[PDB]
Amino acid sequence: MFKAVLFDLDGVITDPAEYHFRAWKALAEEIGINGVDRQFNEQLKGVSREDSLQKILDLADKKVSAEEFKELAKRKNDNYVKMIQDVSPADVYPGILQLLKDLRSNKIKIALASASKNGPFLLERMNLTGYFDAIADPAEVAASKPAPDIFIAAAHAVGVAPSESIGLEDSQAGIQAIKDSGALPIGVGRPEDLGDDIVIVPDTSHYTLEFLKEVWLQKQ
Ligand SMILES: [Mg+2]
């Protein structure tokens, strides 16, 4: 039996998309650039902040100095942080509150393995703090996804080996990270996106304790 479960934040527990959208819309209104609408945002999924901005600049063939580029990206981060004040328990994906409760109930360790500098705060905002046993520090990490680094850390943080854990992810860099760390991955999202050799669910509503158990045993 598995002894821990390692969660990414974005894509698994909550959908940050709307909040990154409001942050980028605010920025583009404020520097007079047309085109940053929902459909345009969609093609920023798991795209670097710096890469994100260049795309936005490109919408107007805009050229800025190196100092202005970094100043503008910070200002977006600031808007993002004003925005997430509105995050709440309604933001929690489906099946996740019940799972965390079933995981705590059966004494199975629960850890966050996310790259977000706002992890602890977001969880507090979502009333999920009591359920978490540890939170991997993204600053202490050497390399990022698809590195196995963040996941090893989370696992050791709750006192288990990666080989004793199931990892949950929506991105394939994440899947790869979980694959290389030793944990058993179970992704969520479309197969076309994530790969052949892992177990996948259409959405988080499928992440139940009963089901994680079945898989874990099937894999053994
Ligand atoms: Mg993710």
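The backbone N, Cα and C atoms fix where each Cβ goes, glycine too.
According to Swiss-Prot, the protein carries these features:
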- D8: active site, nucleophile (ACT_SITE)
- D10: active site, proton donor/acceptor (ACT_SITE)
- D8, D10, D170: Mg(2+) binding site (BINDING)
- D10, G46, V47, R49, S116, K117, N118: beta-D-glucose 6-phosphate binding site (BINDING)
- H20 to A: Impairs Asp-8 phosphorylation by beta-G1,6bisP and phosphoryl transfer from the phospho-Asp8 to the substrate beta-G1P (MUTAGEN)
- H20 to Q: 8-fold reduction in the conversion of beta-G1P to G6P in the presence of beta-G1,6bisP (MUTAGEN)
- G46 to P: 100'000-fold decrease in catalytic efficiency (MUTAGEN)
- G46 to V: 10'000-fold decrease in catalytic efficiency (MUTAGEN)
- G46 to A: 1'000'000-fold decrease in catalytic efficiency (MUTAGEN)
- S52 to A: Wild-type activity (MUTAGEN)
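Known features from Swiss-Prot, placed on the structure.
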residue	record	contacts (Cβ under 8 Å, 6+ apart)
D8	active site, nucleophile	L112, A113, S114, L168, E169, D170, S171, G174
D10	active site, proton donor/acceptor	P16, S114, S116, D170
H20	mutagenesis position	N41, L44, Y80
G46	mutagenesis position	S171, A173
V47	beta-D-glucose 6-phosphate binding site	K55
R49	beta-D-glucose 6-phosphate binding site	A73, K76, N77
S52	mutagenesis position	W24, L44
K117	beta-D-glucose 6-phosphate binding site	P138, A139
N118	beta-D-glucose 6-phosphate binding site	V81, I84
Those recorded positions in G46, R49, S52, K117, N118 whose CB falls under 6 A of ligand 1, listed in sequence order: none
Binding-site residues listed as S116, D170, least Cβ neighbours within 10 Å: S116
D10 (active site, proton donor/acceptor) in three-state DSSP notation: strand
Where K117 (beta-D-glucose 6-phosphate binding site) sits in the secondary structure, as DSSP reduces it to three classes: coil
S52 (mutagenesis position) - helix vs strand vs coil (DSSP): helix
Additional residues around Mg(2+), ordered along the sequence, whose Cβ is within 8 Å of the centroid of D8, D10, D170: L9, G11, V12, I13, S114, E169, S171, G174
